[PDB]
Amino acid sequence: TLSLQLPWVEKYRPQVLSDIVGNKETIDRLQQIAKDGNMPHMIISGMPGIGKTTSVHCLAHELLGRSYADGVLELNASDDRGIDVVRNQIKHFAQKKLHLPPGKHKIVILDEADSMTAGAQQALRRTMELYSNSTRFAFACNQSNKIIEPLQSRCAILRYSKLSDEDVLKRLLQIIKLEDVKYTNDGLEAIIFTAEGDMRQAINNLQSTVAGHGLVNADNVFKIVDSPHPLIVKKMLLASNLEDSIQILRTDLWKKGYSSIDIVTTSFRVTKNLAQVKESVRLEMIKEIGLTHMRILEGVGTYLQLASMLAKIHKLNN
Amino acid sequence: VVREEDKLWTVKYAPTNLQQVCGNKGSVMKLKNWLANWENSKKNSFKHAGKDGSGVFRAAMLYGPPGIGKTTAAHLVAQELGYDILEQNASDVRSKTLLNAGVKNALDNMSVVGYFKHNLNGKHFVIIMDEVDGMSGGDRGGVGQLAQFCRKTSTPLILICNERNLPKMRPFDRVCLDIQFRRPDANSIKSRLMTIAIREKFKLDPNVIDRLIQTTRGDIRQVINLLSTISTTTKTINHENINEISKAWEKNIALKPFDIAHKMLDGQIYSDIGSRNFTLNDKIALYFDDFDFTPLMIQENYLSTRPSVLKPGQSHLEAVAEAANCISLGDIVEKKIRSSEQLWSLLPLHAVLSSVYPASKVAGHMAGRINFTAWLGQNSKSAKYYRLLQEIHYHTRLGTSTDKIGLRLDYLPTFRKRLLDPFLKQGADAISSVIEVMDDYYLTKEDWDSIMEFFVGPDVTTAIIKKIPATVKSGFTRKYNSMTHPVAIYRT
Amino acid sequence: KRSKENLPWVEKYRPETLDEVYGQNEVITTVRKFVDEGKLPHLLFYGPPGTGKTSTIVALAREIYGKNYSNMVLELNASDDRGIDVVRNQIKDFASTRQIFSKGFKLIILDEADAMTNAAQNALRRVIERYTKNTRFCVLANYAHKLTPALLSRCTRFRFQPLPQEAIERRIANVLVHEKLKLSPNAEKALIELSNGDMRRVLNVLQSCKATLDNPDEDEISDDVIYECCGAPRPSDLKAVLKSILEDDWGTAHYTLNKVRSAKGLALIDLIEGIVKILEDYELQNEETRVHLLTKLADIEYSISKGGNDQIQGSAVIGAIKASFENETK
Amino acid sequence: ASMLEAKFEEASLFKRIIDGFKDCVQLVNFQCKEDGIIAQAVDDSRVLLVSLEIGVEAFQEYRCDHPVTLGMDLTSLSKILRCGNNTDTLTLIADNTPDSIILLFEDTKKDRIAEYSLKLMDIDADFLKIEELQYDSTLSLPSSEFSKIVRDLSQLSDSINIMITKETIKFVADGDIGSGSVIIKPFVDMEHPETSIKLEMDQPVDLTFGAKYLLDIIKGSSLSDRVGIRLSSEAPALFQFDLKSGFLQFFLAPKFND
Amino acid sequence: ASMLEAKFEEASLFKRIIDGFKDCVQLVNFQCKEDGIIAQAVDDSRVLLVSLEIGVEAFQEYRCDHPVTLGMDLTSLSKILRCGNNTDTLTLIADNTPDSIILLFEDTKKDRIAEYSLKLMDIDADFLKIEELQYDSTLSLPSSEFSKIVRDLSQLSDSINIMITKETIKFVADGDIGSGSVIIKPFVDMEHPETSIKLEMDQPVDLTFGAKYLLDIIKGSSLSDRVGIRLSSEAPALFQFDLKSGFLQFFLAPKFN
DNA sequence: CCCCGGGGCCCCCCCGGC
DNA sequence: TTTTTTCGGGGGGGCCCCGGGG
Ligand SMILES: Nc1ncnc2c1ncn2[C@@H]1O[C@H](COP(=O)(O)OP(=O)(O)OP(O)(O)=S)[C@@H](O)[C@H]1O
Ligand SMILES: Nc1ncnc2c1ncn2[C@@H]1O[C@H](COP(=O)(O)OP(=O)(O)OP(O)(O)=S)[C@@H](O)[C@H]1O
Ligand SMILES: Nc1ncnc2c1ncn2[C@@H]1O[C@H](COP(=O)(O)OP(=O)(O)OP(O)(O)=S)[C@@H](O)[C@H]1O
Ligand SMILES: [Mg+2]
Ligand SMILES: [Mg+2]
Ligand SMILES: [Mg+2]
């Protein structure tokens, strides 16, 4: 079949700021800016799939109305954003003459700005300062640290947080009512639990479950979305008896096709974020995990190495 | 044409006069005095230093943290004295070729716009090279060209940067008059903040201003931006929202090496409650703020603390030994990372082995001042001496039977008794004999001097050589220069 | 390239249609359902080597486009340059342009995407998002830790399990029918045991076993043939070595190990691995025994991986097992 | 020098033919048979299809016993062809089960022989039938004018939109610095029947194409004085340059309208 | 398309004018009044000033209802102008308070029209009033001779010194690799009045100039066959190229003594 | 026959985890 | 209160030289 069904993440992409769930204070501030005007230079940072690009695009659209095509310059990682681009194309756009309503300005949307080089960011400083009377800059990124401090000083920082389960449930129920999707409470709970606050992941998983099995229940959802292996690793590391940990390693991870490198990296991350355990014990476990990781990187990616790592961790925890 | 209500406050309330700039009054006055006496220094060829000592520098270098007002201060001092400004920034191309083409021709050229506009100094150029820190590159980046121009220029030159303590700024070590801009005090900025709040018609508590200034870390521009964004919706900045505003606008600033070392070696963060507040992820991120120097600082400063995390029955020396062992393991991991395999995925592990774990084993209160790593200079000195040893060894290859290490450990102590001791004992009469030995091994006077520096401990030749009468050394030099000598490596 | 019979069995038996992919019924059924109703999302196939990921995606491409799929899909792998410039130009042009031949959607297959740099993966995000209406992406991977979270968020994940026993048996039966070969039940059991869920190993070992027979038309492949061609220890050898280690003195154990190894030139690594597998089923009273066994045997394996003295390593294995089991008494 | 022997009386014609599409594709399969040579290639981005045909009337002599497929890298072939003078005949030679192709430049007047060998490559490409389609609009115009228009419009945007309406052909480009639009109308001059613009329209069309691909395509103007453009909605655009015996065709897919 | 309509009979003239000084300045303000077009620009180094005047007589047609200003990036303008044929009539079209200008290339022998739109730039610069100054020395020489002299002396030194004295013009380019000296003697030829070197000399002058600015200036040699040079003791040197109805002037600030 | 535009190498400079 | 090692990738400056126009 040569036909394609439009993904719901695109079919139901919010078109106004009112349709964005979560981060109520930030969305309210953006709505106030849009209604009033005089948008300042801004940087929006957050985790994947929470509504940063959506928020920026909605703000630009509602601010510029019919002048969106002429007054918005969008550049992302898929485009060229080198020093030459910043020095010529962005500067030309900033210097461009364009009559706008009394309190509107041209907008440069640098999406995924954390991937820009230091030279381009340095070049942007004087362009931002000189033409602030007609152009304003909006950055969207996952890691705000990558933005050089001089740019951060000129921008307003609007940090986004993970969406709560309530907002995810609300959006999922809205989409279900729109699409007439048969569902059960356990299915939605499983979808939300596996999404981990990522709206895009939740919507994609729901659509995949509906396409593959129709009924959105726990069984079908788990048949589509696998159990997060980080939780399996956390269970493995916190097991009381070494036999239980070895059984988990052999049955839930090794026989499921997970590579040793993935297992060791996940173990390192989970041990790092294991606040329940004392810091010194975590440091010892991290040392052992690093030894095993180096051994695996040298090419000995066997199950015996992982079993030995588990045994050493068990000895440490005793 | 542009309505004043559509302008950013940082533009609306920009300092229009040198007396309107808050803070760093001393540096501003120093820059004003230096630029006002540039002609007087020129008449003296920049030789007679003045009362302030700013008479031997033909170019000023303003540096400080972001947002203090360096650019505005430089521009205002330029205009007040009547000069014409030729400003460049990272938005322009400033490579070797472009620098040699555009700005090189303006360092001694009259200003046509200055001629047409018309003070006695309105036809001259004050070149302001802003954002020199952004001049990415080495020899071709133009940084070296600007350093050279700071040594040769017929008109005043001003360079503005942020991090002067950067390797790329080394060519400017001593070429310019340094001028520091520091985090302005809260009192200086409070008047302007109150004025802006009054004009913008929103409630600002005078006490809250101090917390706001602390949040931005002395960044006036960021303070005004925060004020604008807060007043957008919340026009009542009371004491019930100080924490929320401060936490929403806390700039994420990468700590500097000394600050990283001080924070990592503090014993509070390694306590149960301190660890709960400052987590292990936070410590790893602190390492990642500067992963090239953090391990070096930890290694340098992990023996100069009073620990507060010692275990019952553990002494300071045992904790130090454990930290040293983990530092060695971290060094091995680092060797693994920077190899042909490029195993950068082990970088987090290194963070734990090189910095976090040893620091946690000796964390406490600093017993002194945080010192910069001494390994870099020692490594450079070792490389220099190894190059000298290689040169000496390959000069004497035809006569000896050994490797360079064998030459250092065995041959040189005996060479000393035939090269230096006879001068100390016989005096001038030891000249010819010494040269004879120098001829048998293709040794040059430079080789003699280099050899005389390798010795350590009880056989250091510095004072001994310095004590030789000048007549003997002069005779040695003259006799060496007045005769033909053999050559070993006759490259053609 | 004369005929299909001049190809190695791994390539000669590559599945051509989804119906020939075995051991992945869940994934195959789900993807077939997606394709039938035109509801194909962006796909990620994560799995260990030789499970059928590339075969499955190529078969899906054939199912969608037909015999001329090669000119209707954009396939890139580790052997090709996939830098940021390639993503910006070639992938972007393919994703934003109509098909030359048909009027259907466009498929991009980034095989071995875990070898792609972070910059290219980041550049791919907006390409994937912007052209979803007419383009779909398929990513294939063995190591998920090399994939950026942003890319993972945009794809629906399917895990290819290690091939179950039954799929391997059925594929072996097909191969035996095609090649006119006889396989004994014990030989099949040993082949499945040594495969570890990888079809390529099964096919290579079977081809070697066929080459090892004097008269393949009538001669049958037995477990002895499998062990000889693969040069692997027999279960009896492992059991005898373990019994000698656990029940005899040092001299007898050393002599038994040396004799067993020298009889067929076995490798110490294979003996260690087989003994570890056997010991994994032992019910041990004390956990310290298992801890010491695992740690010491892992150390010996790591040392062997770098070379060293074989005799010292074998004596180390014997001593480690003896010392570890000394703790079971009390 | 037994199976395939094909002599170009002028060695420059083959060089021009190769140069017409060497920047579009790299690996090309040449199928030589009794009635001449054919070739089909697809660009790496799979957006452009190049189809070349040369009949036996284009050779001074031509002999092929059985069909032969020669896989070549066009860069190496262009390098070899650049080593031949314009006054030398060029013979292509191939044998049974060939691993190489021989290019022989002969200058009888100077009695100069220059023989080169190019190793063949195994390309698994099956000639895909370019099924004929009843296009909505078909026009023909001098190649030089089309090249000039394409080059001028490529300076403004990376996409060029062609609109065919009753008695009008419009090329439009929109970019960061500005926009441009060139409008032409069918015009016939009996005095000089080489500058004429001919159009036959059945349904108006509007299609956008990448500028880089058009820039690559216009490089075939050195082969013919005229270019024929066939456009139809829901089908690739065909750009044909006619040779003495054969032709060079470019099938370019339009950009998705979304 | 009502406010400003300026029809050049030949599109080549405007392209030549732009190419004359597009390599010295980048963003230029063209003010169109009821008399013609005036443009003033200053290079990045603020050392060279470019003045351009085109009168109403230089157009096939000209109609400007109200005075207008247009800020243009010369790079984009040249890019557009290269799209016109030699035998094409050019039309610059603008409306009230324009955000863009329309360049129309029209052909009469062939019924083909090419319309381009150029986006205008917002340029904030101060118009310097260049009052007339009685220069000490006036010189008129063929453009080719001056261009050759400048290009010959440029590669020797980054700076060129012109000394005008009684019946003598000396160009010296002493540098690092070597030195160069070229002496021109005023003379008049009736057979070829377009080759004469004319010098009106009042006070001796010795001025040093940057070589790159002379290299940029010589690019205007195409516009005018003969270039004029007006020099003073310290005032900027004026290099003028005449145009059928108008002129292109370069004011260059001399190097300080 | 000579000058100018623009493709292609060549050389050097900086990053690298979550 | 100052300043190091290696592949591979990516970027950016610098020529070089073929081609095409005049
Ligand atoms: N707050 C939200 N409300 C409604 N839909 C959302 C929200 N966030 C994400 N989505 C949905 O998921 C899709 C993707 O959202 P995005 O805005 O692209 O997330 P993102 O923050 O830009 O992810 P990254 O950082 O670029 S990987 C949207 O089209 C929406 O359909
Ligand atoms: N000392 C100051 N007094 C008053 N306003 C200041 C001061 N410093 C900064 N500002 C405000 O912030 C704006 C920018 O000041 P700048 O002169 O650009 O500081 P800066 O140190 O040069 O910033 P960098 O180093 O280029 S990031 C000014 O227009 C003022 O509105
Ligand atoms: N499910 C399967 N069914 C039948 N044969 C298989 C299957 N999986 C692998 N094979 C066989 O092994 C060969 C390789 O299969 P592939 O599809 O290439 O596995 P793969 O997972 O893509 O390998 P990687 O990830 O590149 S190491 C096939 O040609 C088949 O002969
Ligand atoms: Mg996004
Ligand atoms: Mg500044
Ligand atoms: Mg594969």
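In order, the residues displayed for chain B correspond to 290-407, 413-786 in Swiss-Prot numbering, which applies throughout.
Determined by electron microscopy, 2.4 Å, according to the entry header.
Even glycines carry a Cβ here, placed using N, Cα and C.
As annotated by Swiss-Prot, ATP binding site applies to B:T299, B:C311, B:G353, B:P354, B:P355, B:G356, B:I357, B:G358, B:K359, B:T360, B:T361, B:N456. In this structure, B:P355 (ATP binding site) belongs to neither helix nor strand by DSSP; it is coil.
According to Swiss-Prot, the mutagenesis experiment B:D427 to H carries the annotation: In cs mutant CDC44-2; causes cell cycle arrest. The Cβ neighbour count for B:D427 (mutagenesis position), using a 10 Å radius over every protein chain in view, is 22.
Within 10 Å of the C-beta of B:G436 (mutagenesis position) there are 25 other C-beta atoms, taking all protein chains into account. For the mutagenesis of B:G436 to R, Swiss-Prot gives this note: In cs mutant CDC44-3/4; causes cell cycle arrest. The structure shown keeps the original residue.
According to Swiss-Prot, the mutagenesis experiment B:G512 to A carries this note: In cs mutant CDC44-9; no effect. Secondary structure at B:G512 (mutagenesis position), as computed by DSSP, is coil.
Taking the Cβ of B:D513 (mutagenesis position) as centre and 10 Å as the limit, one finds 23 other Cβ atoms among all the protein chains shown. For the mutagenesis experiment B:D513 to N, the note given by Swiss-Prot reads: In cs mutants CDC44-1/5/8 and CDC44-9; causes cell cycle arrest.
Listed recorded positions: B:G353, B:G512; maximum Cβ neighbour count within 10 Å falls on B:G353. Close contacts with ligand 2, defined as a Cβ under 6 Å from any of its atoms, occur at B:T361 among the recorded positions B:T361, B:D427, B:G436, B:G512. Other Cβ atoms within 10 Å of the Cβ of B:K359 (ATP binding site) number 24 in total over all chains.
Only B:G512, B:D513, from the mutagenesis positions B:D427, B:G436, B:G512, B:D513, place their Cα within 10 Å of the Cα belonging to B:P355 (ATP binding site). Cβ contacts within 10 Å of B:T361 (ATP binding site), excluding its own Cβ and spanning all protein chains shown: 15. Here the candidates are the binding-site residues B:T299, B:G353, B:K359. The one whose C-alpha lies nearest to that of B:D427 (mutagenesis position) is B:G353. Taking a Cβ distance under 6 Å to any atom of ligand 5 as the criterion, the recorded positions B:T299, B:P355, B:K359, B:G436, B:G512, B:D513 reduce to B:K359. Spacing of B:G436 (mutagenesis position) relative to B:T299 (ATP binding site) is 31 Å (Cα to Cα, whole number). On its own chain, B:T299 (ATP binding site) has B:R515, B:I518, B:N519 as residues at least 6 apart in sequence with a Cβ closer than 8 Å to its own Cβ.
Closest in space to B:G512 (mutagenesis position), of the binding-site residues given as B:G353, B:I357, B:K359, B:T361, is B:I357, taking the CA atom of each residue.
In this set, none of the recorded positions among B:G353, B:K359, B:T361, B:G436 has a C-beta falling under 8 Å from a C-beta of chain A. Taking a C-beta cut-off of under 8 angstroms and a sequence separation of 6 or more, B:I357 (ATP binding site) has the following same-chain neighbours: B:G312, B:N313, B:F475, B:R476, B:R477, B:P478, B:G512, B:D513, B:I514. Just so you know, the Cβ of B:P355 (ATP binding site) picks up 22 other Cβ atoms within 10 Å once every protein chain is counted.
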